[PDB]
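A.B. asks: Mind looking over this structure? Questions follow.
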Number of protein chains: 2
Amino acid sequence: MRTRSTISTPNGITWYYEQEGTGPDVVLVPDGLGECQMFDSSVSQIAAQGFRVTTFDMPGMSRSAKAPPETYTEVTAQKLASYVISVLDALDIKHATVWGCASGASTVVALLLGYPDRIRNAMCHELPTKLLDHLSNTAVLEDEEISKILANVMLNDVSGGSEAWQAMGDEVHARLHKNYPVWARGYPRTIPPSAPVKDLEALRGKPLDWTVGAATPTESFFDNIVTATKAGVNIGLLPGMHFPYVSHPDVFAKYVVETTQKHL
Amino acid sequence: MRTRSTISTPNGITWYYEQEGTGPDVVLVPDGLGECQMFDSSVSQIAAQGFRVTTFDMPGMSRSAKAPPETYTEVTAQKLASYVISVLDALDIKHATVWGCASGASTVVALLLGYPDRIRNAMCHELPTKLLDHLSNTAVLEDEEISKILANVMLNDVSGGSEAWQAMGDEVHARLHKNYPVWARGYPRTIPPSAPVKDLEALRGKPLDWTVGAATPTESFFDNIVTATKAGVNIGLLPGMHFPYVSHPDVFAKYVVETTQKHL
Ligand SMILES: C[C@H]1CCC[C@H](O)CCC/C=C/c2cc(O)cc(O)c2C(=O)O1
Ligand SMILES: C[C@H]1CCC[C@H](O)CCC/C=C/c2cc(O)cc(O)c2C(=O)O1
């Protein structure tokens, strides 16, 4: 039985969250678009090994839109990590395995470095380190135009699995539509300079497992592979591209349970 | 004026070779398909910055087909390296910068390690280190069936630049047609286990500059990035995928001259 509910933290945010299972805590942090329906299948799968899976829409996005604008403007890994630690406190999750991709990747590594006693271990996927003008220049377009462009970027380039993407259904895509603009204005300019990955030595030794999409063009996260390898951090691949939990749930959920298990 | 000619070495091979310019020697080693017409524009471009550019069809391929079958069966970075040293001796090129992609990549690093006094510096691009069953399974499969399949792999997947690929013209494609089978039977099984990169400490400090295609799926040479990074070897990207000298001559030639100049 999945809990589907809301909970409020004292930084102004009213979070939509979901939760399934009994066991050590695994937390699935969404990517930029902040939409936790993307995890729905994997939540059940991971929970059926013995875990309590929690996930949530991110502040300003989908059903967690009731939040103050500092929460979704000029966003940074550090800020997102603050927010995630606040919803974790509210749900009395003391010790969590965490996953996160893209801005979620940034967020979990910043969790891992900033709050070592709270994070059993962290899985980051395709952590953004470089600015990226095609994305960034959409911020100053009108809402709606942005939605047309970003919707299309997600669909054709970057799911790694376009059928699966579309199959999320009309509701989810209606929520994403409203999300694109807030993301375009809040994330692409400011997330990458915040990357907590410039201090190689702080990564060394940490319980961190880093991945990239197998199908993703080598240029997109070449830097993740260089950085991880210099820092001794475990790195490898998942199938697809930027959303392994949409395109390849079964392998995604396997990878999460299997990696969590290593750090118990 | 380009020299277009042949020369014979005492290991049975009659090489077709080309050469343009005066200066330090830069040698362009073809990829598996062994066909040096692919360099034609770059040969001129590199030569005009003051170098003597040599290139050649590889043994058993295109216009260097008069060669004994041990030169194109059960091929191997070490073998290919001896062959290229032999055509270098015949042409009295005493010191060369070398470039190579794919099996050429394997060949140039074996040159660099085996013959340090002959190699000013080496540029390797997408070095094969894994077996690869879709390729390998073509070996047992009719000369002309293999040419259909491999011609189509090259066209659609892996030029990185399909218009440029086709524009090489019918002549070169007729030569390639005959080449695909020889390659399929001689290269994919045996080149990768010969990869001279399993000794990281031999790479360290050497004048080696390694690249991968920006557009190439991350999985294809993820390992090249790990290895280079562990060995302190210079690594980065060129545009396109597996043939940057077909798809992006101007930036290829720029990369070759600029890199040669660093070691010059
Ligand atoms: C939403 C997700 C979309 C990935 C597909 C993107 O369209 C493909 C480009 C990858 C960019 C990811 C990204 C960059 C950035 O600076 C900040 C971000 O929050 C993200 C990110 O979360 O990208
Ligand atoms: C011919 C060239 C282009 C084919 C790229 C292929 O379409 C992409 C596969 C990349 C590796 C190719 C390759 C593997 C190998 O074991 C030996 C080789 O000589 C090659 C190689 O030369 O690939």
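Heads up, residue numbers simply count up from 1 along the chain you see.
Method on record in the header is X-ray crystallography, 2.8 Å.
Any Cβ shown, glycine's included, is placed from N, Cα and C.
Per Swiss-Prot, the features are:
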ACT_SITE  A:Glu126  active site
ACT_SITE  A:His242  active site
MUTAGEN   A:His134 to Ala  Retains about 70% catalytic activity
MUTAGEN   A:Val153 to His  Maintains the catalytic activity for ZEN but shows a 3.7-fold increase in specific activity against alpha-ZOL
MUTAGEN   A:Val158 to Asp  Strongly reduces the catalytic activity
MUTAGEN   A:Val158 to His  Retains about 75% catalytic activity
MUTAGEN   A:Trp183 to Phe  Almost completely abolishes the catalytic activity
MUTAGEN   A:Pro192 to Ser  Strongly reduces the catalytic activity
MUTAGEN   A:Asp223 to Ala  Retains 37% catalytic activity
MUTAGEN   A:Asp223 to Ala  Retains about 40% catalytic activity
MUTAGEN   A:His242 to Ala  Strongly reduces the catalytic activity
A.B. asks: Which of the mutagenesis positions A:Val153, A:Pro192, A:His242 has its Cα nearest to the Cα of A:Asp223 (mutagenesis position)?
C.D. replies: A:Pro192
A.B. asks: Relative to the Cα of A:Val158 (mutagenesis position), which of the recorded positions A:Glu126, A:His134, A:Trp183, A:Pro192, A:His242 have a Cα no more than 10 Å away?
C.D. replies: A:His242
A.B. asks: Whole-number answer please: how many Å between the C-alpha atoms of A:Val153 (mutagenesis position) and A:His242 (mutagenesis position)?
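C.D. replies: Pair distance, Cα basis, whole Å: 11 Å.
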A.B. asks: Among all chains shown, work out which of the mutagenesis positions A:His134, A:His242 has the most CB atoms within 10 A of its CB.
C.D. replies: A:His242
A.B. asks: Let me know the most crowded of the mutagenesis positions, choosing from A:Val153, A:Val158 and counting other Cβ atoms within 10 Å.
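C.D. replies: Highest number of other Cβ atoms within 10 Å: A:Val158.
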A.B. asks: Need this for a regression test: mutagenesis positions A:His134, A:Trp183, A:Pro192, A:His242, filtered to those with Cα within 10 Å of A:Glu126 (active site). What's left?
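C.D. replies: Correct set: A:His242.
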A.B. asks: According to DSSP, which of helix, strand or coil covers A:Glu126 (active site)?
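C.D. replies: Assignment for A:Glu126 (active site) reads coil.
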A.B. asks: Return the residues near A:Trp183 (mutagenesis position), defined as same-chain residues 6+ apart in sequence whose C-beta is under 8 angstroms from its C-beta, sorted by sequence, else 'none'.
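C.D. replies: The answer is A:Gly32, A:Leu33, A:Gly34, A:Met61, A:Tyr72, A:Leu150.
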A.B. asks: A 10 Å Cβ contact count, applied to the recorded positions A:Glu126, A:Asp223: which residue has the minimum?
C.D. replies: A:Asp223
A.B. asks: With every protein chain in view, what's the tally of Cβ atoms within 10 Å of the Cβ of A:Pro192 (mutagenesis position), excluding that atom itself?
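C.D. replies: I get 19 for this one.
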A.B. asks: Going through the recorded positions A:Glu126, A:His134, A:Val158, A:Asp223, A:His242 in sequence order, which have a CB under 6 Å from an atom of ligand 1?
C.D. replies: A:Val158, A:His242
A.B. asks: Pop the Cα-Cα gap between A:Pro192 (mutagenesis position) and A:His134 (mutagenesis position) into the table, whole Å please.
C.D. replies: 14
A.B. asks: Roughly how many Å separate the Cα of A:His242 (mutagenesis position) from that of A:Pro192 (mutagenesis position), to the nearest whole number?
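C.D. replies: A:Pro192 (mutagenesis position) has its Cα 16 Å from the Cα of A:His242 (mutagenesis position).
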